Amino acid sequence: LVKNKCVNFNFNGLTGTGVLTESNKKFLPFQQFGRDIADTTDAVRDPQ
Amino acid sequence: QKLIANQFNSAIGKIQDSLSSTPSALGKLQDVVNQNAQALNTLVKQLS
């Protein structure tokens, strides 16, 4: 993966575009991706 | 004149107290903001 640049990620099912940045929010150990309002997938957890 | 000046200052202070303590006197602005934000929120909700 890359950081801080617009990249067309295909993320094990989730396919979007955007910059990827180190995030401060903490997940639960089973949770995979986040959203806040209306499927806006703001955060993902990279699997490998 | 002094009585009228005293009534003026007392009424202005009563407005400060009334709007500071009692809420939902600003309903006409808050509902405008809430209705616009609700419309934009359901517009993004329609993508799912």
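Here chain B follows Swiss-Prot for its numbers: 920-967, in order, are the residues you see.
Technique stated in the header: electron microscopy, 3.5 Å.
Note that Cβ sites are derived from N, Cα and C of the backbone, with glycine treated the same way.
Here's what Swiss-Prot has on this protein:
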type: VARIANT; residues: B:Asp950 to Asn; note: In strain: Delta/B.1.617.2, Mu/B.1.621
type: VARIANT; residues: B:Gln954 to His; note: In strain: Omicron/BA.1, Omicron/BA.2, Omicron/BA.2.12.1, Omicron/BA.2.75, Omicron/BA.4, Omicron/BA.5, Omicron/BQ.1.1, Omicron/XBB.1.5, Omicron/EG.5.1
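Counting every protein chain shown, the Cβ of B:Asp950 (variant position) has 12 other Cβ atoms within 10 Å.
Same-chain residues at least 6 positions away in sequence with a Cβ under 8 Å from that of B:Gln954 (variant position) are not found in this chain.
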